Amino acid sequence: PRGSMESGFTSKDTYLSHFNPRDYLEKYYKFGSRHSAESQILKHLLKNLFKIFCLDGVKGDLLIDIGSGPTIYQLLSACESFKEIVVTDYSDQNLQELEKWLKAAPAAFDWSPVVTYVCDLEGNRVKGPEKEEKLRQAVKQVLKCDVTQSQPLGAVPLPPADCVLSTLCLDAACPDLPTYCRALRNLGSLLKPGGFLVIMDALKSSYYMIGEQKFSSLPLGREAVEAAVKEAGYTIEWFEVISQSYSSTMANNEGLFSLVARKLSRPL
Amino acid sequence: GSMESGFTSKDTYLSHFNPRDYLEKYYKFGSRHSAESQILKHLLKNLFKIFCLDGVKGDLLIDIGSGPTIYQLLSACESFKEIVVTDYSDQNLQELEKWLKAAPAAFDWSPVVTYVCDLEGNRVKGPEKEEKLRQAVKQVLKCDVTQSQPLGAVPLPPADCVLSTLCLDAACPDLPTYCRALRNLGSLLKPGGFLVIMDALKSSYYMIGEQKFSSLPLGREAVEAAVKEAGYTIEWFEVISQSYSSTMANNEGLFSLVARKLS
Ligand SMILES: O=c1ccc2cccc(-n3nc([C@H]4CCCN(CCC5CCCCC5)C4)[nH]c3=O)c2[nH]1
Ligand SMILES: O=c1ccc2cccc(-n3nc([C@H]4CCCN(CCC5CCCCC5)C4)[nH]c3=O)c2[nH]1
């Protein structure tokens, strides 16, 4: 026939070549209103992260952020609770954009309003400059991750981490449910026994947009997520769903979830 | 300390390689007799000699590392009923597909199409030539020449010819991988099938505007030894002294070779 074959490309190929860090930041993290859907969701995620790392007992020596993207908002409360942080993504472009903020390059994104907000949550025991530096000192490594591989960070020499965080990544990274489950088990290989898994992601979202550019997403409901996490050797401590969805022009999600789980797996 | 990122050359390539910058900077074929135009002229004549005058012909040709370009196919569609185009970059194949579909955003190849029609004796005008290429190109696939099955587990019939222009140097970070890649491409070929390769000599990088990429700097002796070792018999091998502009690459000439898979 003609054009009757699979191109052979995968989601991660399309992601690596098409995903634009600076656009994603323009569209998802610059707000013309503070009551916009995107702004509301960001604030919610920040409050949960504050609760987990500051109020709940989630702290330690090493945190690994899986699928950081080009953002640092998901690390601002974490750097109070973790000596060292490792940031990762499948896109080197995302990591370059992130590194610009780490090195405080002038072209870096302006996170200062998000910083202010987190300083408020924490009760203004520091101002933004001091907090920003604490994060800059905390981040030690900038690495490729591939959650589909049994060794997501390669054969790199990393000690077992106290926490693996992943915000708005796993849905986009996994083309089917078996992959999702395997990925969660693969992330386990980075963790100490009894270590924390922290996940926030969209529910029932099959796509996300950056301008005219469309990306695939695995549309999971809460039951699928819970089942997959359990089956991958974690015990869920809590699981929150919010109804607040993204604008239809960005995603077709029916809310987001947040969970904190612990690795039961103790490979001898 | 500080660890390595983990990203490979093919990650970097897939991530950063911009089809349209490559087309702008390399294949404009403008008024100024640039080094890039002189090189393009030479490739076109060699391809014509190989496919039209010589007897490299058959049913199936697979182009490895097509990129966003069609210059390497213009003579080949006279000799082959079917052609498969491949690249590790989906961006490249998207730009190529724009041309194949005659979308208006497509690159203007007509100066190059004109040149080739001239070579071939003006048997046809450009539009008919372009239509003949469009009918010939059947599939658009990912390739990864570092894999023992470069086009995946797709059911493809054994090919009569494997073409690869300006690809393998860029695709392979070491000589062992280069040898293996030629071995891998062989899996696509019939015994006695043709392997056509054109690439830069002693080139360690290339520029796509502001973006720099790695390439394997190979001398002619390395290339010939690697091809023999990979299980081919070389019919002929040509070198030209003409290099790219310093602002684009640091090569000491190009090579063309035609080899056959050992029957
Ligand atoms: O480890 C892997 C392996 C394969 C792979 C394939 C595609 C994408 C990613 N992700 N995905 C991300 C993040 C980067 C930042 C943006 N999110 C997507 C955000 C949308 C927002 C709307 C709701 C759905 C999530 C994705 N980082 C990534 O590395 C992959 N990660
Ligand atoms: O099959 C593979 C597997 C891994 C891999 C990694 C990097 C690059 C490529 N190539 N390389 C190309 C072409 C696409 C079109 C541009 N040329 C580079 C052109 C320069 C010009 C100056 C002289 C050196 C070559 C490269 N297409 C590719 O797919 C790779 N191909």
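Easy rule for this one: first residue shown is 1, then count along the chain.
Method on record in the header is X-ray crystallography, 2.4 Å.
For all residues, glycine too, the Cβ spot is worked out from N, Cα and C.
Some features that Swiss-Prot has for this protein:
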type: MUTAGEN; residues: B:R20 to K (Swiss-Prot position 18); note: Has no effect on N-methyltransferase activity
type: MUTAGEN; residues: B:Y22 to A (Swiss-Prot position 20); note: Loss of N-methyltransferase activity
type: MUTAGEN; residues: B:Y22 to F (Swiss-Prot position 20); note: Decreases N-methyltransferase activity
type: BINDING; residues: B:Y22, B:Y27, B:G65, B:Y71, B:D87, B:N92, B:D144, B:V145, B:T165; note: S-adenosyl-L-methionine binding site
type: MUTAGEN; residues: B:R134 to K (Swiss-Prot position 132); note: Loss of N-methyltransferase activity like its citrullinated counterpart
type: MUTAGEN; residues: B:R183 to K (Swiss-Prot position 181); note: Has no effect on N-methyltransferase activity
type: MUTAGEN; residues: B:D199 to A (Swiss-Prot position 197); note: Loss of N-methyltransferase activity
type: BINDING; residues: B:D199, B:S215; note: nicotinamide binding site
type: MUTAGEN; residues: B:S203 to A (Swiss-Prot position 201); note: Has no effect on N-methyltransferase activity
Message: Please give the maximum pairwise Cα distance, in Å and rounded to a whole number, for the S-adenosyl-L-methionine-binding set B:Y22, B:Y27, B:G65, B:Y71, B:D87, B:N92, B:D144, B:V145, B:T165.
response: 25
Statement: Cβ proximity for B:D87 (S-adenosyl-L-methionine binding site), under 8 A, sequence spacing 6+, ordered by residue number, returns B:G65, B:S66, B:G67, B:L93, B:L96, B:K142, B:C143
Query: For B:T165 (S-adenosyl-L-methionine binding site), which of these recorded positions sit within 10 Å, Cα to Cα: B:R183, B:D199, B:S215?
result: B:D199
Message: Quick test of your reading of the structure: among the recorded positions B:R20, B:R134, B:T165, B:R183, B:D199, whose CB sits under 6 A from ligand 2?
response: none
- prompt: Per residue, counting other C-beta atoms within 10 angstroms of the C-beta, which of the mutagenesis positions B:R20, B:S203 reaches the highest number?
  reply: B:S203
- prompt: In terms of Cα spacing, which of the mutagenesis positions B:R20, B:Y22, B:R134, B:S203 are within 10 angstroms of B:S215 (nicotinamide binding site)?
  reply: B:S203
- request: Look up B:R20 (mutagenesis position) in the DSSP assignment and reduce it to helix, strand or coil.
  value: helix
Message: So among B:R20, B:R134, B:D144, all listed as recorded positions, which is physically nearest to B:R183 (mutagenesis position)? Use the C-alpha atoms.
response: B:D144
Query: Counting only other Cβ atoms and using a 10 Å cut-off, which of the recorded positions B:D144, B:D199 scores lowest?
result: B:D144
Task: Between B:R134 (mutagenesis position) and B:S203 (mutagenesis position), find the distance joining the two CA atoms and give it rounded to the nearest Å.
output: 33
Task: Any same-chain residues 6+ apart from B:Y22 (mutagenesis position) with CB under 8 Å of its CB? Would you list them in sequence order, or say none?
output: B:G67, B:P68, B:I208
- request: Let me know how many other Cβ atoms fall within 10 Å of the Cβ of B:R183 (mutagenesis position).
  value: 16
Task: Could you round the CA separation between B:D199 (mutagenesis position) and B:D144 (S-adenosyl-L-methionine binding site) to a whole angstrom and send it over?
output: 17
